[PDB]
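**Student:** Below are the structure tokens for one structure; questions will follow.
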Amino acid sequence: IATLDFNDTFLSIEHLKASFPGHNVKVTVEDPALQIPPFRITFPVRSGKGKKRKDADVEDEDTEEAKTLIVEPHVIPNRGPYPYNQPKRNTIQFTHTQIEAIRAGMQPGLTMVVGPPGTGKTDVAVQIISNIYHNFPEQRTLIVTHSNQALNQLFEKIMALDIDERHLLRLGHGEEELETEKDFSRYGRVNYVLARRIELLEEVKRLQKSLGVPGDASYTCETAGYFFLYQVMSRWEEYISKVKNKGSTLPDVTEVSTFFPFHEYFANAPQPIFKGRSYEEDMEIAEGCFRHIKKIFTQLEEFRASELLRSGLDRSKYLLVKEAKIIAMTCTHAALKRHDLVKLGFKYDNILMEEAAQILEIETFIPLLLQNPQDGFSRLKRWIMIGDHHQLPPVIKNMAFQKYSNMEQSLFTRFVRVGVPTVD
Amino acid sequence: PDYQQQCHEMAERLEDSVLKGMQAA
Amino acid sequence: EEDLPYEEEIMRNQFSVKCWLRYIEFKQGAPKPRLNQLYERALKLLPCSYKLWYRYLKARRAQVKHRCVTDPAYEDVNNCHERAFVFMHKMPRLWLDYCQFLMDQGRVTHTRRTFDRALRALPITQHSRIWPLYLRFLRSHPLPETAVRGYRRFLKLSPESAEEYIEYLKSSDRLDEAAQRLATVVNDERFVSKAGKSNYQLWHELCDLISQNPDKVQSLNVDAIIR
Amino acid sequence: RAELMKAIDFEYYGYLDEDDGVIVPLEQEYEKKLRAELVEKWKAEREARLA
């Protein structure tokens, strides 16, 4: 993938420049004041279309274009006037080797990260998951760990970033043993979904009252979703047609606040909603207010099926195949429940394995095949293995199987021995 | 007959089987 | 001028169906685009009315269906139907009618979308109405992936439809899938047949397809099944 | 039956016919052929009516 959005991975453009030694950083925006993270980076990819694979001892020239990074600073769209709409941001300044691990891990194929003690193994892993989630919201990252302990610490750090908890699912023994008050079990997510559905419908009830719309829009997700489609969007398009002038006159900044139909709904947000400073600033707030509204009904539309499913039981696995995007589980649970997961039609695009050096080969292998092929093609695009083959192997109790059968050799350690490239 | 029904059906089907069989072999 | 008696009647007594029908009949003598603008205004006033939406879309379709197949006016009627789906909710009639009208336009892409939105919108009880038309629609196209997914859904409500699905797989030459389903059916001895076929005959039919087609059938241990 | 009903995600309902992508050209190509056949029939019906 040539063009990747790295989101909050880079604290600054200087951090980005330090993270690519010997690369020319070409920023698309000349104005330094607009070079604020997040940054989208287009890397030059050597396209295979062209010269037939010959004369390889002709060393390819150090063309400046090949080292020129095209960096696009972009502004995260306003998600609404409430403080909780602000995205959580990474605070860790990753090193160039860690950035290379993050870069490689976002690409299709095999990424191996050899992580010595204290080099930020868990921190690199969380940032990879976040970046994939923002660049590819339809894709799913499978997290597999050897131990509950590794699982918990990884999961908790994921919760500190801008990731919607509805997509987070923990599967295993000791689902209750998380150091968080939130139940991430299959049943726990149902409880979350059902509570959040009721809360969002009360927001629709406030919105219905604030728009003066007669009826009961808040009765069902069906009534709520269609309420959005006519009542919000016609009032929005009326608003858009009034403020986005159809004629050669500059738009009046006061028209943004005056025609805004959702003032009474957003009266409980921090005031003033509109600042009156520039047309562009207040319009992005206005669009962000609409994006906040649009987000609510998007969740309600997704939850509309959970309304139609009568038992809370059926809901949990419904979430598992489509709704949950970041699924964290132990190797042991993956082994025991492979037969169930294959039968349920579970599907995933990316595997991230933390502490892959401590997992047995067969236990490492089983997560690859938890999904049925699609038309004989594997859905699996990315396999990220993070471990340290200079730390402990898997524990073998029988000294003979350990030494003479190489049973303590991990698949991670084996690939290093075969000579697969690693980001150290 | 139940028995003879399978006799007449498979007699025609065996000839089809031999024809497709020689093509496959 | 001549609108004003009926406008005063309607605005004073919006619940008076007779006053609505009087003005609609009056507009039927008038040129019909103004009747459409009346319906636009009426649905702004009274969107919950089953009678207003049904009559509007019937009138819209009956006028437009004589035009050229590519005429934009069909998309205007579609935009009415989109808006109709928003207000009417549970009322089955419009859900059926719009999918039928898009088949008249040949809009295969949009017809499926309206079926898929109808399934998303409504409970499984309403789905049971949708699926007879939708499966009959799906069969008419070389779109076998879509028809496979559609057929599967119905089977746990309708076992006899598995015969129709196996016949669909046979006619689509998807004999490997047909062998998998019918072997499952032959093990599921509680099955129900529209022809009244015995489980031996279903197993016989299973072996008829299989013995003809070693090349196509590949997912099954044929030797084990016949033994 | 409850274990099996629990499995039923919208895969079984079929809605990724939109999202698999490749189905949409397949739908459009048949829709264009169907549209063409309908236009020719509609012309032929008008021709028979006029005659």
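Numbering, chain A: per Swiss-Prot, residues 709-1132 in sequence.
Backbone N, Cα and C atoms are what each Cβ position is placed from, and that goes for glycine too.
In case it helps, Swiss-Prot gives these features for our protein:
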BINDING   A:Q801, A:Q806, A:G826, A:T827, A:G828, A:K829, A:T830, A:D831  ATP binding site
MUTAGEN   A:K829 to A  Decreased affinity for ATP and ADP. Loss of RNA helicase activity. Disrupts spliceosomal pre-mRNA splicing and leads to the accumulation of spliceosomal B complexes
**Student:** Could you tell me which of these binding-site residues, A:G826, A:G828, has the greatest number of Cβ atoms within 10 Å of its own Cβ?
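**Tutor:** Top count of Cβ atoms within 10 Å goes to A:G828.
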**Student:** In terms of DSSP three-state secondary structure, what is the assignment for A:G828 (ATP binding site)?
**Tutor:** coil
**Student:** What is the maximum Cα to Cα distance, in Å and rounded to a whole number, among the residues A:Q801, A:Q806, A:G826, A:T827, A:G828, A:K829, A:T830, A:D831 annotated as binding ATP?
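**Tutor:** Result: 14 Å between the two most distant Cα atoms.
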**Student:** Cβ-Cβ under 8 Å from A:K829 (mutagenesis position), same chain, 6 or more residues apart: which ones?
**Tutor:** A:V821, A:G823, A:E1062, A:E1063, A:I1094, A:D1096
**Student:** Could you tally the C-beta atoms, other than its own, that fall within 10 angstroms of the C-beta of A:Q806 (ATP binding site)?
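**Tutor:** So the Cβ neighbour count for A:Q806 (ATP binding site) comes to 22.
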